[PDB]
Amino acid sequence: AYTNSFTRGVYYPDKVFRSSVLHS
Amino acid sequence: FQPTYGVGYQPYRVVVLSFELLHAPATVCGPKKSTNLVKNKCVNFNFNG
């Protein structure tokens, strides 16, 4: 069977604290 | 390994120390001691290196 992932499957790439930033 | 042979053929023991150099809390440290902590003043500092 099948379905669509939508917007899921991101994860925190690193153990750094960051805030109020549009990181790449 | 034969004990007679030239050094390049003789056995060497090897260890590779490999560092988990992460920005994550250090389980391993050097011999260096902590000072006490201080707050709200201009200071030189070290945390975990």
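Note that chain B is numbered according to Swiss-Prot, with residues 497-545 shown in order.
If you check the header, you will see the structure was determined by electron microscopy, 3.8 Å.
Each Cβ is built from the backbone N, Cα and C atoms, and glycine gets one as well.
Record note (Swiss-Prot) on the mutagenesis of B:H519 to P: Increased resistance to human covalescent sera neutralization. If you take the C-beta of B:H519 (mutagenesis position) and look for same-chain residues 6 or more apart in sequence within under 8 angstroms, you find none.
Around B:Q498 (variant position), the C-beta neighbours below 8 angstroms that are at least 6 residues distant in the chain are B:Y505. Looking at Swiss-Prot, the entry for natural variant B:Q498 to R says: In strain: Omicron/BA.1, Omicron/BA.2, Omicron/BA.2.12.1, Omicron/BA.2.75, Omicron/BA.4, Omicron/BA.5, Omicron/BQ.1.1, Omicron/XBB.1.5, Omicron/EG.5.1.
Looking at Swiss-Prot, you'll find the natural variant B:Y505 to H noted as follows: In strain: Omicron/BA.1, Omicron/BA.2, Omicron/BA.2.12.1, Omicron/BA.2.75, Omicron/BA.4, Omicron/BA.5, Omicron/BQ.1.1, Omicron/XBB.1.5, Omicron/EG.5.1. Around the Cβ of B:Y505 (variant position), a 10 Å sphere holds 9 further Cβ atoms from the protein chains shown.
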What DSSP gives for B:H519 (mutagenesis position), in three states, is coil
